[PDB]
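Here you go, one structure.
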Amino acid sequence: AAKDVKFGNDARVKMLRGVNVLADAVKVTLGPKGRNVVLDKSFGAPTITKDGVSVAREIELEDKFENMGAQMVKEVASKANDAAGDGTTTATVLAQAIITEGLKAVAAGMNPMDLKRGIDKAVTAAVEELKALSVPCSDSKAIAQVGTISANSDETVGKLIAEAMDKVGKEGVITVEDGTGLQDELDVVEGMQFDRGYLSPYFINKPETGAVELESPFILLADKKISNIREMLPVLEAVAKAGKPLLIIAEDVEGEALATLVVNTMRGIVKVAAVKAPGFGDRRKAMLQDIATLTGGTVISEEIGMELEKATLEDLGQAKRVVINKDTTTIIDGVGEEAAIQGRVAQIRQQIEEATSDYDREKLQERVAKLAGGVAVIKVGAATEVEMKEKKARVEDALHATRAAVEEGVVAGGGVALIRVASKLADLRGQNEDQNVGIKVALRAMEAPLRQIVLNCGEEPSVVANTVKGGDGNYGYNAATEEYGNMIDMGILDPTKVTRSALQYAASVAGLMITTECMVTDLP
Amino acid sequence: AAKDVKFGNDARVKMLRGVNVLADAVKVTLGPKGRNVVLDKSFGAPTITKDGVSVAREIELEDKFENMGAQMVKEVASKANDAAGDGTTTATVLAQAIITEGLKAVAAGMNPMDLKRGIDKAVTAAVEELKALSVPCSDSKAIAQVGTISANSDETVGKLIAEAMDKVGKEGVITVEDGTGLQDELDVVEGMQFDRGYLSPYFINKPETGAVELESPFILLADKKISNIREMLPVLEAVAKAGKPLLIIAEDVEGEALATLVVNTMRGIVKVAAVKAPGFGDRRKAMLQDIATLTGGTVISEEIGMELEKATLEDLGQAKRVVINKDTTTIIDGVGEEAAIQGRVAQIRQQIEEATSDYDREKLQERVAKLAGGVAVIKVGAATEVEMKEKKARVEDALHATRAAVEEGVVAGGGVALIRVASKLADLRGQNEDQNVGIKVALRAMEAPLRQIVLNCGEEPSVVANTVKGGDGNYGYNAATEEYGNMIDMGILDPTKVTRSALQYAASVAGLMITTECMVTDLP
Amino acid sequence: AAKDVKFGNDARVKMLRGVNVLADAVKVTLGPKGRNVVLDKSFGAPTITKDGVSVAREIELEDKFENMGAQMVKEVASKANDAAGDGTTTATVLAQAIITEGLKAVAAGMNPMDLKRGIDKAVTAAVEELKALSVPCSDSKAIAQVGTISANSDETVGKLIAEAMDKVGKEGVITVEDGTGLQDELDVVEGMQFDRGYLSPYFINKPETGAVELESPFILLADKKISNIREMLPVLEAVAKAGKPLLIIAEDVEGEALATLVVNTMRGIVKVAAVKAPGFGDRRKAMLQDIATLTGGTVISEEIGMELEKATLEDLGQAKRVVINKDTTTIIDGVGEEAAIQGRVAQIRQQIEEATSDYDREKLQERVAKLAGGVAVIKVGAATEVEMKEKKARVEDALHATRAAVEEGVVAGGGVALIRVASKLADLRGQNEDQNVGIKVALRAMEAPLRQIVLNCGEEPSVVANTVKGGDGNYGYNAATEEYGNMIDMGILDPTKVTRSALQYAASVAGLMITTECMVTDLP
Amino acid sequence: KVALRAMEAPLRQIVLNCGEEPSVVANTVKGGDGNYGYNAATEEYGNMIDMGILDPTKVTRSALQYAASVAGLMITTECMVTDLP
Ligand SMILES: Nc1ncnc2c1ncn2[C@@H]1O[C@H](COP(=O)(O)OP(=O)(O)O)[C@@H](O)[C@H]1O
Ligand SMILES: Nc1ncnc2c1ncn2[C@@H]1O[C@H](COP(=O)(O)OP(=O)(O)O)[C@@H](O)[C@H]1O
Ligand SMILES: Nc1ncnc2c1ncn2[C@@H]1O[C@H](COP(=O)(O)OP(=O)(O)O)[C@@H](O)[C@H]1O
Ligand SMILES: [Mg+2]
Ligand SMILES: [Mg+2]
Ligand SMILES: [Mg+2]
């Protein structure tokens, strides 16, 4: 409908004020001494979090022009989270510093577009510098330090995470779930496992809980539902000749087959249990080949040249044992060759290098870990429920941070890396003076993440920065201990990827944001 | 949508005031002299209760920030109820004292994150102390004392509950129902009983009331409904041959089976009555195996290897006698070996140790009680329906408290245990001064439950506390008798579990709550 | 219903003000130093653009009469975009200049109709001048310069665009898609390709990802779907006999045909893969003739005179090899005579000059490019989503501008061409004085685009223009370098078509707009 | 702590008025000893008395004693009385 128009300074002032509100709320959660922010929920109990991105999503302003400024700055915090899942609070601070200084430059009559180019060039130079500074983080102690630092300096979190990454491996999958107790627990899963129950509660091999343990079983994979069509007897009787247990994978099994099966198992003629496939057509069908190849078995292609009783005992896969409960089925170890195992993994490389990334890579990776790596689950400890989400969320941030630290390395924390790189870039200049100022402005903004940490500690942000700048390399001030030294020695580490991403995302929105002459919005 | 934001002290002050309103309403219901709170309902007659958790649920505030404070403290009261079902009012009081002192520390300029750690560390130390103070609750008199104390010092309640736990047993099930009369009454049921009536009103053995008593009957368990499938006559005949009564359990019996059956029972050929299974198929089928094993019978596996005709007379379970009426069927004692009964119970151990807890365990235990234990029902007397609500509610609290006291033991009441443990922890300090203050803050908050009891009695909370602190061991002040002495001697007992849970839940919410810098809420 | 009516002077003032608001918002985005405009969305995050047409669309006014003026000027910006996709901001400026001066003439008591046609005569004369000044632009450097100038002086954009036009050719199709990285990337597609995957994932010729490469394959085109009328064996057998791979194009291929086909391909009997036709009935059927003629094959006309079985091996088309994946099918090169390729293209000439224009020629040309030319895709780099649309939008404007520059040539930029033509037309007069004033008004308005650019920069618009007028030929002022010289040397180019279109569209609406005596609108 | 911390403010105020960093100047001044300090007029560090910037000991004392006297006096005040508009 009809819209309100603001030009130049009036538009920018409202924009900045909106930006300041969002940024101020986000800043208080930054650092070891960072403070919690509570998001009010109508639906249920209020949520308290130290996560800047979570706070950013919630904030919208009554003033349409101020709101627009806040909405645009909101995205940098949101984008940083997508990139690495950490440093979102830090990224917002850089946007605050850049925008305020950029607008100040704009007031002078300097061309904003030139200022943007200066900032962008400064950013590009800064990114290259970060890569040179990044030190590899391949040791468990360093990994623990990043986890601990991400989790608002919780030593126990870093400790548990380090244990898990070493254990699962480089390509393994680690997740976190709410714990029943007040104590944090770690679970490690060995071999292939999936969320399938047994269709025959009656057949329990030994332990109670519906637990089935088959010793050196034959594994069958099929593409069809089994009901009245019994004809598969020569395959099933072949198993009887062997005197070994049979594991069945198919779309479904109904009582007719199960009825004969339960009696056959009861008298010891055959020890056989049947379970349903993984779940969805493109899902379960895709995961069947790997199960079969891993166990050395053959998938029955209903679709291709195969039939229900057309398939010898040769076709069935072999495993030393399987554990089945009402909710899950696990194979101890299917017997298959590494070349086939690795080969299945090798064909997975296209699957791994997929445009979708989110959703596709994590489930896919799960197969990868199940096929050769492993799966780890972490339980979170806390007395009620509000404590549990906060504790849990930070652990995930640490989980994401460690994954990032391993792949791209780490840099000194406390904002020292950005301030240290700024000194390095003091000689960078552009096409004209407006660009030179823009460059210089970006360098100025680099300092802010460091000083927010100090500010939140109730100490002079400027005084600490002057001494830190005075220092060399990794020298910096530890907010927790309230003293100077070497940041790396202390254990305060920033994954290079989050540091890099924060600066780039903050700068990307900020350059365009400062160049806005006119803003348009609807009246109340 | 659009957000209203408060920072620092303004946020915390609003939060505190909201918490104070919630806690003030809760406090008046704490102690022997505690007073009732009336909750209004547009639906019908208002509910009056001394139960703090119920009062907490109903409190919501007009001020959006104040409401946020109250909503967060609401959870500690509610969480405590989930754990033990008692001490919810006491837990709220601890939250009140911890929060007020914690915020005061925050005002001082101390880092709240550190304050939280001090509190959390202090809580862990306090919990360990409670276990050492805790003494076993085994005798009936002590159980009665906890029941009596829980039910706002009602002696009759403690007396009746003690009789029931001893009588039913350690794993027995106790419930409470309203009473027809003005007097409290206890009902105890032994053997296997269920809420199933008879399909044939016509077959009444001796007492009229739909009452069927069969002497040395054979019990039939089935997985199908019998409409036109009257065939099974050789089974029925085998029973006619036996000359013994027949009890029938199956999904349903139609008039066709009943019609022939009625004539057969009336002229003396056979005495047979049929009743429909427990209710829902997974649930009825699950309870059928125990019924058969308990009576030494065999469940007919229509599903597995059994048919309607196929089943010998010996398959049927045996019992001394059964009692049947329109609403319920009861078996005096099925004849089964002690080992088999115990064995079903043994497989139930997985069932007992279930992640579900709520609902699954209650029903599970009921099966277990029927299998080997006993079931008790308590009726509550009162002239009016609302009086009945208050009286009954307190009885349940005592029931939960006794269950808690038996499993985890008891500690001295009147808040003496928390104040007594506080003296012990005077030696606890940590990483920094802010933590030390946080620890100290928690110790001070410990005192509050004791003083609220005294405050509600119209006496100086501080003066009684000074003498209590002055005392040793279990020495304390009895609010009801208005004098000092040994609390254990008095008969005032606090189950260790409720006391521990209250402190833990109160502190966990309080630690995060005191660390809040910014609050977000919707506009008026 | 019930209309508010304004006459003469009051109506025109309201109209002018509405126009001025719209124009002023548009004006700030004109030039190298032009500034961005942010459009607020209730849906997602706000949009930031320098594109005048996008801004014009979003502007609606609270005052009903002013809004009417704004809506009326909105079309000139919208029409310019439709004609060339560039020059929309400039067109609005001309409308601003013409209308303001025209209204002033109206105020004098001059006949508006005479003023309007005087303007129209001047416009027609100005257009003729533009063709004379227009110079060819067939060289890559000049094309790059227009791309760079359109993209708000971004050199990298102009460089990449020039490369694509040269390589795909005159009739090639170029589109732009968001890039995953922070860098710009160019993709070129050669040969015949369509967006359809394979219905047989099982048959992969060599590389994974479903990549199928058939060497010297036969191509089958059909108007059929195949279920159980597999009966095409004589055709399939003929191919088996030849030992060559088969590619199948038809409405659908399913289960039974694929099942047998899969076994045949795996064991080496035949190497055959099938893919679904292009998409919709007439659309896919229309594209079948070209596929078959290109490959030298014959489409199976179910409808005309051919049967499923009926078709010899010669009917099938031949290609060197094809590339197939899960979402795309590509033919390296079908062997077909150029006379046939051009002949297919020749029948396309009617298709090319189709009244539909929008949509029809774009897709039609895509077929054309696939038939003989090439297809190019450009990817745009940016850290965040808001940067991404702005960067990409400008690239599209440049893409459209280059297309316009090639077909109609270019003129010197900075508004120099309009100012230069205006000096030439100083001798143009009409039937009466009122027309003569209108002519003069048009010439006067021509100057404005030049001065608006300078005004955006921050320099005196009149001073620069006075010196520019003093100059000759292509002499002008470069806003970005802040100096005078030859605009062509500089690399500042305006496609003749956008320049011409802006002037004609602005003038057409402006003439009618200044002739308004009375306005009709609804009440508040 | 309130009294000691309050002492710092006049220095900071001097520097703040000048448009210089109060925290940075205060930090460096704290490091020094005796009459060493920052001269706001000349923007440099040295012996303030030698430089020519000084206050009588009596005025500094009197200002500090009165400020504390009134502050404490307000802190202990529980009631205020005035006429309505
Ligand atoms: N104890 C500490 N001492 C000094 N710096 C710290 C300490 N803990 C964390 N930091 C730093 O401050 C930054 C922000 O903390 P954090 O709240 O985790 O923000 P993110 O949420 O990481 O923006 C870190 O990336 C790190 O460099
Ligand atoms: N007669 C009494 N004398 C002293 N203390 C008592 C007496 N009765 C109860 N108390 C104490 O006060 C607490 C609060 O009573 P209650 O109403 O049951 O609150 P909860 O609802 O248990 O907070 C008890 O747990 C107990 O320690
Ligand atoms: N650096 C420059 N120096 C002088 N003129 C320029 C420069 N850059 C662009 N222009 C001119 O100003 C016009 C407006 O730019 P543009 O934003 O693309 O508007 P349109 O969107 O073209 O109205 C161009 O068509 C061109 O002639
Ligand atoms: Mg973090
Ligand atoms: Mg109680
Ligand atoms: Mg343009």
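We're sticking with Swiss-Prot numbering for chain B, so the shown stretch reads 2-525, in order.
Each residue, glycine too, has its Cβ placed from N, Cα and C.
Record note (Swiss-Prot), mutagenesis B:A2 to S: Complex stability is significantly decreased; when associated with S-76, same residues as in M.tuberculosis. The unchanged residue is displayed. Sequence annotations record features per position, and here Swiss-Prot assigns ATP binding site to B:30-33, B:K51, B:87-91, B:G415, B:479-481, B:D495. The annotation that Swiss-Prot gives for the mutagenesis experiment B:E76 to S reads: Complex stability is significantly decreased; when associated with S-2, same residues as in M.tuberculosis. Experimental mutagenesis is annotated in Swiss-Prot for B:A109 to C, with the remark: Forms inter-ring disulfide bonds. Prevents ring separation and leads to the formation of high amounts of symmetric GroEL:GroES2 complexes. Per Swiss-Prot, mutagenesis B:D398 to A is noted as: Can bind ATP with normal affinity, but is defective in ATPase activity. Binds non-native rhodanese, but cannot release the protein. As a published mutagenesis entry, B:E461 to K appears in Swiss-Prot alongside the note: Temperature-sensitive lethal mutant. At nonpermissive temperature, the rate of general translation is reduced and a defined group of cytoplasmic proteins are translated but fail to reach native form.
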Only counting partners 6 or more residues apart, tell me which same-chain residues put their Cβ under 8 Å from the Cβ of B:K51 (ATP binding site).
B:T30, B:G35, B:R36, B:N37, B:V38, B:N153, B:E391, B:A394, B:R395
Using Cβ-Cβ distances, find the residues under 8 Å from B:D398 (mutagenesis position) that belong to the same chain and are at least 6 apart in sequence, listing them in sequence order.
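Correct list: B:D52, B:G86, B:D87, B:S151, B:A152.
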Which recorded positions among B:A2, B:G32, B:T90, B:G415 have a Cβ sitting under 8 Å from any chain A Cβ?
B:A2
Take the C-alpha atoms of B:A480 (ATP binding site) and B:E461 (mutagenesis position) and report the distance between them in angstrom, rounded.
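Per the Cα atoms, B:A480 (ATP binding site) and B:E461 (mutagenesis position) stand 12 Å apart.
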For the recorded positions B:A2, B:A109, B:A480, work out the Cβ neighbour count at 10 Å and name the residue with the minimum.
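So among B:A2, B:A109, B:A480, the recorded positions given, the one with the fewest Cβ atoms within 10 Å is B:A2.
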Counting across all protein chains present, how many other Cβ atoms fall within 10 Å of the Cβ of B:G32 (ATP binding site)?
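The Cβ of B:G32 (ATP binding site) has 25 Cβ neighbours within 10 Å.
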Please check the recorded positions B:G32, B:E76, B:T90, B:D398, B:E461 against ligand 5 and give me the ones with CB under 6 A, sequence order.
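Correct list: B:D398.
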If you count other Cβ atoms within 10 Å of each one's Cβ, which of the binding-site residues B:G88, B:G415 has the most?
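Of the binding-site residues B:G88, B:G415, the highest Cβ count within 10 Å belongs to B:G88.
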Between B:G32 (ATP binding site) and B:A109 (mutagenesis position), what is the CA-CA distance rounded to a whole number of Å?
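It is 34 Å, counting Cα to Cα.
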DSSP secondary structure for B:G32 (ATP binding site), reduced to helix/strand/coil, please.
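DSSP call for B:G32 (ATP binding site): coil, neither helix nor strand.
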Look at each of the binding-site residues, B:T30, B:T90, and point out the one with the fewest other Cβ atoms around it within 10 Å.
B:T30
Looking at the binding-site residues B:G88, B:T90, B:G415, B:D495, which has the shortest Cα distance to B:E461 (mutagenesis position)?
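The answer is B:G415.
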Taking ligand 2 as the reference and 6 angstroms as the Cβ limit (strictly under), which recorded positions among B:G32, B:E76, B:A109 are close?
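Checked recorded positions vs ligand 2; flagged B:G32.
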With Cβ-Cβ distance below 8 Å and at least 6 positions apart along the chain, what are the contacts of B:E76 (mutagenesis position)? List them in sequence order.
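Counting only residues 6 or more apart in sequence, the Cβ neighbours of B:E76 (mutagenesis position) under 8 Å are B:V510.
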For the recorded positions listed here (B:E461, B:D495), which one has the lowest count of neighbouring CB atoms within 10 Å of its own CB?
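Counting other Cβ atoms within 10 Å of each of the recorded positions B:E461, B:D495, the minimum falls on B:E461.
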Sort B:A480 (ATP binding site) into helix, strand or coil using the DSSP assignment.
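Once the DSSP labels are grouped into three classes, B:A480 (ATP binding site) ends up as coil.
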In whole Å, how far is B:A109 (mutagenesis position) from B:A2 (mutagenesis position) when you measure between their Cα atoms?
34
Measuring Cα to Cα, tell me the gap between B:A109 (mutagenesis position) and B:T90 (ATP binding site) in whole angstrom.
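Between the alpha carbons of B:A109 (mutagenesis position) and B:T90 (ATP binding site) there are 30 Å.
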Helix, strand or coil for B:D495 (ATP binding site)? Use DSSP.
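Looking at the DSSP assignment, B:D495 (ATP binding site) belongs to a strand.
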